[PDB]
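A.B. asks: Right, I'll just put the structure down here and ask away after.
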Amino acid sequence: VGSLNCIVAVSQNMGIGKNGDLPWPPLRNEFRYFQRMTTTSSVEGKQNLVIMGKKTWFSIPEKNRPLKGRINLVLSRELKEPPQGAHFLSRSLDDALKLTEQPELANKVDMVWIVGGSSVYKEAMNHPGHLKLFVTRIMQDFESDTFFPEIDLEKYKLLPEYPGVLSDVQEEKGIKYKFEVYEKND
Ligand SMILES: NC(=O)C1=CN([C@@H]2O[C@H](COP(=O)(O)OP(=O)(O)OC[C@H]3O[C@@H](n4cnc5c(N)ncnc54)[C@H](OP(=O)(O)O)[C@@H]3O)[C@@H](O)[C@H]2O)C=CC1
Ligand SMILES: CCc1nc(N)nc(N)c1C#C[C@H](C)c1cc(OC)cc(-c2ccncc2)c1
Ligand SMILES: [Ca+2]
């Protein structure tokens, strides 16, 4: 794996979660974006890998687990085998990326997507090499108990536009948001 992607939706006060759910009402098109970005593989015959923390896994409604059309990997130091329905388990991001090299996953994975939560994003954003952060800026405050680590502009650059990503402010259910893409190469 020579490139990692992170994807997150974040409120103005840097919130990403509240009581094991999202802080804001469901945003259908924001969800469809998440689905499109994480599911779309550029290699026929391969799937993308999604990597997520334990609480994130349990935040997904059981009926939608594992995330369809993607290989689901859960991070946990405490678990001894993957949660029911997950495909893989690793104790660290490093271990997760190494597992993609092993015989089972050899030539089955295209892109790697980190999909939360806070400590997974923190480790991923500091992983060496090319990294893209797809950040949906929800343009108002929501009461939260889980937050997105601040983006180090010494390492990351905000890309002014990006192919496949809408640039204008979006609105669903009275809530304005915009899609941002950040990138570091080293
Ligand atoms: N707005 C958004 O884009 C998204 C929102 N969310 C929301 O965020 C909340 C969940 O996120 P959060 O509370 O941060 O929890 P996490 O999903 O990160 O789960 C935390 C647990 O995951 C394991 N873990 C986390 N980081 C690592 C790591 N770097 N290496 C190994 N194991 C790790 C640990 O499990 P253990 O203790 O077993 O070792 C830890 O206790 C929910 O409310 C969810 O709905 C989640 C994703 C996206
Ligand atoms: C769009 C949400 C979202 N948007 C963006 N821009 N990045 C993300 N990382 C996520 C996210 C997320 C986590 C994995 C999540 C939390 C959740 O909390 C309820 C429900 C789902 C989910 C329910 C139903 N079907 C598929 C996924 C996913
Ligand atoms: Ca990439």
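Here chain A follows Swiss-Prot for its numbers: 2-187, in order, are the residues you see.
Each residue, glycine too, has its Cβ placed from N, Cα and C.
Sharing the features that Swiss-Prot gives for it:
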type	residues	note
BINDING	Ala10, 16-22, 55-57, 77-79, 117-124	NADP(+) binding site
BINDING	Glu31, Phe32, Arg33, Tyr34, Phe35, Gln36, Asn65, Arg71	substrate binding site
DOMAIN	4-185	domain 'DHFR'
MUTAGEN	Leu23 to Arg	Strongly decreased affinity for methotrexate. Decreases catalytic rate constant 200-fold. Decreases affinity for NADP and dihydrofolate over 10-fold
MUTAGEN	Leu23 to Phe, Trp or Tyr	Decreases affinity for NADP and dihydrofolate over 10-fold
MUTAGEN	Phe32 to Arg	Reduces catalytic rate 5-fold. Reduces affinity for dihydrofolate 9-fold; when associated with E-36
MUTAGEN	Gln36 to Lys	Increases affinity for dihydrofolate about 3-fold. Reduces affinity for NADPH about 3-fold
MUTAGEN	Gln36 to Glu	Reduces catalytic rate 2-fold. Reduces affinity for dihydrofolate 9-fold; when associated with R-32
MUTAGEN	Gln36 to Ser	Increases affinity for dihydrofolate about 2-fold. No effect on affinity for NADPH
MUTAGEN	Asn65 to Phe	Increases affinity for dihydrofolate about 3-fold. No effect on affinity for NADPH
MUTAGEN	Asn65 to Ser	Increases affinity for dihydrofolate about 15-fold. No effect on affinity for NADPH
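So where do these features actually land, and what's packed around them?
C.D. replies: Annotation note: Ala10 (NADP(+) binding site) sits in a strand segment as assigned by DSSP. All protein chains considered, the CB of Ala10 (NADP(+) binding site) has 23 other CB atoms within 10 Å.
Shown in sequence order, the list is empty: the chain has no residue 6+ apart in sequence with a C-beta less than 8 angstroms from the C-beta of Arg33 (substrate binding site). DSSP assigns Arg33 (substrate binding site) to a helix in the three-state reduction.
In the three-state DSSP classification, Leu23 (mutagenesis position) falls within coil.
Around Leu23 (mutagenesis position), the C-beta neighbours below 8 angstroms that are at least 6 residues distant in the chain are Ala10, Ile17.
Sequence-distant neighbours of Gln36 (mutagenesis position) (same chain, six or more apart, CB under 8 Å from its CB) are absent.
DSSP assigns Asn65 (mutagenesis position) to a helix.
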A.B. asks: What is the Cβ neighbour count of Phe32 (mutagenesis position) at a 10 Å cut-off, with all protein chains included?
C.D. replies: 13
A.B. asks: Looking only at C-alpha atoms, tell me how far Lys56 (NADP(+) binding site) is from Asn65 (mutagenesis position), rounded to the nearest Å.
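C.D. replies: That comes out at 15 Å between the alpha carbons.
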A.B. asks: Rounded to the nearest angstrom, how far is the Cα of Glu124 (NADP(+) binding site) from the Cα of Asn65 (mutagenesis position)?
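C.D. replies: For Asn65 (mutagenesis position) versus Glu124 (NADP(+) binding site), the Cα atoms are 26 Å apart.
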A.B. asks: Among the recorded positions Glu31, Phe32, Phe35, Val121, which have a Cβ atom lying under 6 Å from any atom of ligand 1?
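C.D. replies: Going through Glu31, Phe32, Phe35, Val121 in sequence order, those close to ligand 1 turn out to be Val121.
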A.B. asks: Pop the Cα-Cα gap between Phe32 (mutagenesis position) and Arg71 (substrate binding site) into the table, whole Å please.
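C.D. replies: Taking the Cα atoms only, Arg71 (substrate binding site) lies 15 Å from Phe32 (mutagenesis position).
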